[PDB]
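Enquirer: I am attaching a structure below and will ask some questions about it afterwards.
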Amino acid sequence: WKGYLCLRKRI
Amino acid sequence: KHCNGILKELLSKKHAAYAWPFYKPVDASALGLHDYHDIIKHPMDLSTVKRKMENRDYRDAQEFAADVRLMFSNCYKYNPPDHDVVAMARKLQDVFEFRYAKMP
Amino acid sequence: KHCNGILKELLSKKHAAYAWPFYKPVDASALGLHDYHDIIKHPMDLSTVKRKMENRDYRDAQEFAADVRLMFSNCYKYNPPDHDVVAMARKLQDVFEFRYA
């Protein structure tokens, strides 16, 4: 919900 | 039992580089993916498999493998084939299908 | 005690719209936060500041202010610059930095 890794989960 | 060792391997730090998209249920609100629950009818992650292992929810090893692949299948169904999570899903599934095949 | 008023103000309802990401320690067990402790080596939140004040850990106002800024520093370091939480940290830090000033 707020990290740099979790941007990879975005389409 | 032998599935519990498989579950430790998928949750092990060795594969944490590509297994992290599945550590927790998909938060469709935080990732900008509101249509996720319109497309995915049966979500699955490793924290859910782990909870169903400690509670003994799997009758045999096949039910275990069914939930793990569903977690990969949802990624193949929802994400585009060139998406980063699909590359991480292929690699983590490759790890799973090996440890699951070489059981007694 | 000049710091206790600063702590209650940041924890009051007046700033609850943007102060809620800092009420509790960052839960690194969330979906994509498994790397927080690999990147941030000194976590900090407001529940620890209150617990370090009730246990009376801060000697002077320079020890209190050091922890508060580290909590904002971790937010700027870990999160992308265009994320809402850094904007929430920027908004809340202005409230802190000028009660301490």
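Numbers in chain B come straight from Swiss-Prot, and the residues shown are 351-454, in order.
The backbone N, Cα and C atoms fix where each Cβ goes, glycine too.
So Swiss-Prot lists the following for this protein:
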| type | residues | note |
| --- | --- | --- |
| MUTAGEN | B:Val376 to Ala | Abolished binding to histone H4 acetylated at 'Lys-12' (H4K12ac) |
| MUTAGEN | B:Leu381 to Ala | Reduced binding to histone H4 acetylated at 'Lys-12' (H4K12ac) |
| MUTAGEN | B:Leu383 to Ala | Reduced binding to histone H4 acetylated at 'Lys-12' (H4K12ac) |
| MUTAGEN | B:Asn429 to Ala | Abolished binding to histone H4 acetylated at 'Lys-12' (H4K12ac) |
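Just tell me what is around each of these and how deep it sits.
Expert: The Cβ of B:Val376 (mutagenesis position) lies under 8 Å from the Cβ of B:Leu383, B:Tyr386, B:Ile390, B:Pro393, B:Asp395, B:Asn424, each of which sits 6+ residues away along the same chain.
Shown in sequence order, the list is empty: the chain has no residue 6+ apart in sequence with a C-beta less than 8 angstroms from the C-beta of B:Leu381 (mutagenesis position).
Other Cβ atoms within 10 Å of the Cβ of B:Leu383 (mutagenesis position), summed over all protein chains shown, number 18. In this structure, B:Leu383 (mutagenesis position) belongs to neither helix nor strand by DSSP; it is coil.
For the recorded site, B:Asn429 (mutagenesis position), the DSSP three-state label reads coil.
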Enquirer: Would you count the other CB atoms within 10 A of the CB of B:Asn429 (mutagenesis position), including those on all shown protein chains?
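Expert: The Cβ of B:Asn429 (mutagenesis position) has 18 Cβ neighbours within 10 Å.
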